[PDB]
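Some notes on the structure that comes next.
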Amino acid sequence: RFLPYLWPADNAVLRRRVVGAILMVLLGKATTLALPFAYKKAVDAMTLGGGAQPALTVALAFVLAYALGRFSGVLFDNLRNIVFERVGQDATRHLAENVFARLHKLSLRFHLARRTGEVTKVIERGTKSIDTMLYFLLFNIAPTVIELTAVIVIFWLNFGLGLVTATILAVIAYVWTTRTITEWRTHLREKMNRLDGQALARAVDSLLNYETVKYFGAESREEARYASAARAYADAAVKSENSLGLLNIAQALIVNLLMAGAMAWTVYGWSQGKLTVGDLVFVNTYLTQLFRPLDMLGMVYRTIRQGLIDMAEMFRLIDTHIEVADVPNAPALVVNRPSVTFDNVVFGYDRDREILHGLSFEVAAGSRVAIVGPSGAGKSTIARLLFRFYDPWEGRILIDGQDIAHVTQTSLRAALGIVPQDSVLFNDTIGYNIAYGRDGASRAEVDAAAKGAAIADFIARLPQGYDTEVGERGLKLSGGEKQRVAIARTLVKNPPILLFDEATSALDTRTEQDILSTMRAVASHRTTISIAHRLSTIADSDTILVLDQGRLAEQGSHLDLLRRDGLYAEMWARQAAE
Amino acid sequence: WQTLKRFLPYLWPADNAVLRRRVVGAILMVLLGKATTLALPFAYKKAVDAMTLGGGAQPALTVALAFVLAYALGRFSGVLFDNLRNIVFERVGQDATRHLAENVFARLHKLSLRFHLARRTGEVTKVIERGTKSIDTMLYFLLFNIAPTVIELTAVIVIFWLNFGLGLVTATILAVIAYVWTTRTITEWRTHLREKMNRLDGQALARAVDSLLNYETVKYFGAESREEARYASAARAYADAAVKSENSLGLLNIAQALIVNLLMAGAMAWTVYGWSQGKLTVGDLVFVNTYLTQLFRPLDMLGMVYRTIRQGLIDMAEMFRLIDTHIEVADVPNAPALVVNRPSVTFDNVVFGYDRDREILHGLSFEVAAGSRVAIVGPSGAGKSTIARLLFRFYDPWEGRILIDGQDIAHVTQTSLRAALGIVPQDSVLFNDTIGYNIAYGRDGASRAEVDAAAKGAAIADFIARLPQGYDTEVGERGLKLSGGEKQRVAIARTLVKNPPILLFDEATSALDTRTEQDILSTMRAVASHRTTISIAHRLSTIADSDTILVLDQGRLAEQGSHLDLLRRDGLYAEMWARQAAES
Ligand SMILES: Nc1ncnc2c1ncn2[C@@H]1O[C@H](COP(=O)(O)OP(=O)(O)NP(=O)(O)O)[C@@H](O)[C@H]1O
Ligand SMILES: Nc1ncnc2c1ncn2[C@@H]1O[C@H](COP(=O)(O)OP(=O)(O)NP(=O)(O)O)[C@@H](O)[C@H]1O
Ligand SMILES: [Mg+2]
Ligand SMILES: [Mg+2]
């Protein structure tokens, strides 16, 4: 139940669009009720002839009534479609936009554990389900009931109470058989959807690892592992479509038994002198015009049922994946002095394995602090917690003495600029990626960042320059070039706090020192936290934080830590060993 | 087109199965259904026996039995035969869809590295889905919607010829010709809008998927609304195109209805006039009524059938264009296998660039000796990973050649060449599975002993042991739940499980502390005897103890020699090593 979302629609002229559309339907249905009465002009072709002329009433009245009735029915249906198409496309678009936004609202844990193909299939299928569900609720529930009741009333009036009882019995057995077969088919369809999602997810995962498959020559292995899920889906789909065919034959059996009974009773009434032969075609046309909407209601029920289950699936994917949230009436972060404080932070990604065991440190405002440690000590975890992708179990994190968990995430992330360990670029040009740092960045800012990131000369020597396409995830650039593009993005952003998580690992020391010296020259009060395994990158830092066993082991300058003969001294001795 | 003549050799292996029986049965079912549909109004035309020869006990027997037997049972048998065709053909159809999807996936993995580097994942996904669906529906309509419609059309024409002379048949063929004409005209009117619409849909989905891949980036720069707007733009463009297309379809439907109902009025008016002259009966009225409805019901879909066949043909031609253009490396005719007796590597005057407007390798020549441990260093952009990609033959050089044990890489099967190489790439990507599956991926059917030995060699065995789920820990998409060093060590473990004669580490230990790195390297040097090891690294301490160091600068080999030799020459490597020992 997500009701209030469509209510803004009446702000527009959608009223005028929907009412007329509904109006069209009604008029079309009206002609469909005046179509068999139009066909009892054959009575005037046999019984009593014509009041004025026997063949003139029949010819003229019949051509006009039957032809215009069928044409006007189709015309009103298509007029409804034509006038409602704009509203329908706008509704589908708004649903897709809101789904996309809610998908970007989800937590980092979800996107790290996601499967892109599965998410794609689930989103597509659920959006189609919701769209068709709303369409059927607007155009296939009230008109069908109207036709059903109207045709029942006409049979009541012109044929007593036998035809209506037979018709309601047929309709009730129809809805019962439909429910039974649909409930039988729900399991197969659910399994089929799940298998299709898994198959598409596996295919997309194989696409993401194309270079891996090439590196290990496992093309046939991936082909077979996709064919497995493909064949499972094929079996499930065969079962489901056979179920649908059986439902169709049962529905046809019921409707045609009603047909035989009705026309037999009508001709028996004729043979008893009660009814006319025109009543035969009367009941014929009315039963066909009643068989169309019941065939519509069967698929309407099936579609609403599976649309509800697919909607539940998609929402279950977009529901419970929001860990970090703003506290009620959260204020904005005020960065007067860009300091960072880790106050006894205890954190782990999952409760069964703890990574940070009460970590505490103080990055002074405007300082240039480094973070070292072995692989797995939890440095990138510090980076992720500072950006509040997760909340710590115990302790807290402060920026200028303010708890990040008690401030709006927007203001917190506006004060931070992160160059991640895994740098990912948009499948666009270098200019777009570098300008992405700030919305509406000027060419001057882009050039300044490219010069500060030591890629201005690289971009200048490129045949397409700033318009060079970087490919998916920027893999068409070299590693150092991608890292420098990320640095240029964060420089365009220009926040008070900067965090380089292994930002220059793919750079030669010369280019790295160019970037760092340019930053130290042009920056005045920027705080710069840097993580690196290459100790030469951070030797000239103001302070170095040695992380060990999820805690802070040592802290101090390069010379102090070397003289203290501690853990950092061992690192630098083993790395500076000739 | 000739694409269908070129595509047909693949539906030729399909002919060898029992699916001959299933398709024959399906066609038979169709034919029986059409026969019953034709016979339906023949005996609904026993309303004549109701009025004419009527008013007694015998007429009521003729009529009751006549309609009960023929009309009700006939329409039921028609629907039953339609669904019987569906049920007997469902297996063949699903198998055809599955085989098409498998072949599309295989060909997609057959394309060149350039394509996948420049690809758009969401666009590729949407295009593959739409094209496979279109080809499937095209084949389905060619098999089940061409012969039955022609049969019904000609049969109803013959029946009208017999029971109504030659005026009705001429009117009917005129209506049919104006119907197909209007359909073609409107379809070609909307085709451009449909192509633009499909293109916009693909672009929008590609943009959304790219935003998904950059979730962390969007979060880092707070551009959620920016991505929302950049997706909404293409979404509403697609919406406008779709509105235009569906309105075109609505006009097509009203025009078809106009034609059909004009023919209806004319035919039934002529029938009642013939009745008024004593020529025809009221049964002829109901006759022509049911026959005209049963004749224009299949045409109500051939309009879309033409659209579907056209778009399926163009998508098939697009597929053939994509496979005739996006495979740049191929095996020479009767290519032999690579015989690596002595794992040496040779770059003989290699001139290469990715695009012709920018050359990266300017006549590079070097000799990696068999069993040696050579390093490749240089500034960012010199073309070291380019050397790595050329050695694996992702691209072919413009000039020069590459040799492994004296054999030209371009004159050997790619499978044997790539089997002799094991590379840890600069961009390590893992499958969205467990650590055990990723490490075991190095060799098909690797044993637990090999996986454990490789995890020990990559210095990650202890880490996996201390994990709550051990080898079954999920690494996430692209292995982003592991750390950088852990992911690199998993990649090293993969290449160690593979255990080829030649190994290439392109920045393989950059995210590792020097201790773990030296553990891995010492373990390798201990267990390896005659393995050739090419290593690329900016951190020179990783490669200082190499047998030879190759300095690459702007695509040319500048210096060459041991660590001591290059340090003593006071050249570029000496400058790099002095600047890297910063002692600040
Ligand atoms: N999302 C996650 N789920 C589970 N475990 C995780 C997740 N992210 C990180 N880890 C683990 O947490 C530990 C610390 O990771 P991380 O903070 O990246 O350390 P790191 O040392 O700074 N990166 P590195 O230099 O490459 O070793 C490692 O054992 C990771 O495998
Ligand atoms: N597919 C491609 N299309 C265009 N340019 C490319 C492509 N691949 C690589 N390049 C360029 O080729 C040059 C060198 O690429 P690369 O082989 O990665 O050198 P590299 O030595 O590995 N750089 P790095 O790893 O950062 O130290 C760079 O200018 C790249 O941008
Ligand atoms: Mg890290
Ligand atoms: Mg590289």
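Numbers in chain B come straight from Swiss-Prot, and the residues shown are 17-600, in order.
Determined by X-ray crystallography, 3.3 Å, according to the entry header.
For all residues, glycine too, the Cβ spot is worked out from N, Cα and C.
Taken from Swiss-Prot, the feature glutathione binding site covers B:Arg206, B:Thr207, B:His208, B:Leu209, B:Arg210, B:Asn269, B:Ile270, B:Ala271, B:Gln272, B:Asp316, B:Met317, B:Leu318, B:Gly319. Marked as ATP binding site by Swiss-Prot: B:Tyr370, B:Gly394, B:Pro395, B:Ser396, B:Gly397, B:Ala398, B:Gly399, B:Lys400, B:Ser401, B:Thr402, B:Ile403, B:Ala404, B:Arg405. The domain 'ABC transmembrane type-1' annotation in Swiss-Prot covers B:39-327, and the record cites sequence analysis as its basis. Taken from Swiss-Prot, the feature domain 'ABC transporter' applies to B:361-595. Mutagenesis annotation in Swiss-Prot: B:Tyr195 to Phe, described as Strongly increases basal rate of ATP hydrolysis; the structure shown retains the original residue. Among the mutagenesis experiments that Swiss-Prot reports, B:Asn269 to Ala is described with the note: Increases basal rate of ATP hydrolysis and abolishes stimulation of ATP hydrolysis by glutathione. A mutagenesis experiment is reported in Swiss-Prot for this position, B:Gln272 to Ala, and the note states: Abolishes glutathione-dependent ATP hydrolysis. According to Swiss-Prot, the mutagenesis experiment B:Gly319 to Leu carries the following note: Abolishes glutathione-dependent ATP hydrolysis. For the mutagenesis of B:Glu523 to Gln, Swiss-Prot gives this note: Abolishes transporter activity. The structure shown keeps the original residue.
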Inset, instruction - Would you kindly determine which recorded positions in the set B:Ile270, B:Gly397, B:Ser401, B:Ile403, B:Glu523 have their Cβ under 8 angstroms from any Cβ of chain A, listing them in sequence order or replying 'none'? - result: B:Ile270, B:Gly397, B:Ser401, B:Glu523
Inset, instruction - Determine the minimum-neighbour residue: among B:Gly319, B:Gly399, listed as recorded positions, which Cβ has the fewest other Cβ atoms within 10 angstroms? - result: B:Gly319
Legend entry - Distant-in-sequence Cβ neighbours of B:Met317 (glutathione binding site), under 8 Å, six or more positions away: B:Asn161
Legend entry - Taking residues B:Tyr370, B:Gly394, B:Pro395, B:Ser396, B:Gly397, B:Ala398, B:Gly399, B:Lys400, B:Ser401, B:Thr402, B:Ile403, B:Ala404, B:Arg405, which bind ATP in the record, the widest Cα spacing (Å, whole number): 19
Inset, instruction - Please work out the number of neighbouring Cβ atoms within 10 Å of the Cβ of B:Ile403 (ATP binding site), leaving out its own Cβ. - result: 28
Inset, instruction - Please report the number of other Cβ atoms within 10 Å of the Cβ of B:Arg206 (glutathione binding site). - result: 19
Inset, instruction - Compare the Cα of B:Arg210 (glutathione binding site) against each of the recorded positions B:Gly319, B:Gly397, B:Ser401, B:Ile403, B:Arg405 and report the nearest. - result: B:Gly319
Legend entry - Packing count at B:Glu523 (mutagenesis position) (other Cβ atoms within 10 Å of its Cβ): 25
Inset, instruction - For B:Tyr195 (mutagenesis position), list the number of other Cβ atoms lying within 10 Å of its Cβ atom. - result: 21
Legend entry - Sequence-ordered recorded positions from B:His208, B:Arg210, B:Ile270, B:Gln272, B:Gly399, B:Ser401 with Cβ under 6 Å of an atom of ligand 4: B:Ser401
Inset, instruction - Fill in the CA-CA distance, B:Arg405 (ATP binding site) to B:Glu523 (mutagenesis position), as an integer in Å. - result: 13
Inset, instruction - Can you grab the distance from B:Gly397 (ATP binding site) over to B:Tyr195 (mutagenesis position)? Cα atoms, rounded to a whole Å. - result: 64
Legend entry - Other CB atoms within 10 A, centred on B:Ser401 (ATP binding site): 21
Inset, instruction - For the glutathione site as recorded (B:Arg206, B:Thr207, B:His208, B:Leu209, B:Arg210, B:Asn269, B:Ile270, B:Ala271, B:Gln272, B:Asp316, B:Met317, B:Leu318, B:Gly319), determine the largest distance between any two Cα atoms, in Å, rounded to the nearest integer. - result: 22
Inset, instruction - May I ask which of the recorded positions B:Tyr195, B:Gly319, B:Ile403, B:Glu523 is closest to B:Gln272 (mutagenesis position) if we compare their C-alpha atoms? - result: B:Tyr195
Inset, instruction - Specify the nearest of the binding-site residues B:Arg206, B:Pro395, B:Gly399, B:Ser401 to B:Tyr195 (mutagenesis position), where nearness means the distance between Cα atoms. - result: B:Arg206
Legend entry - binding-site residues close to ligand 2 - of B:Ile270, B:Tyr370, B:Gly397, B:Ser401, only those whose C-beta is under 6 Å away: B:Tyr370, B:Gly397, B:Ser401
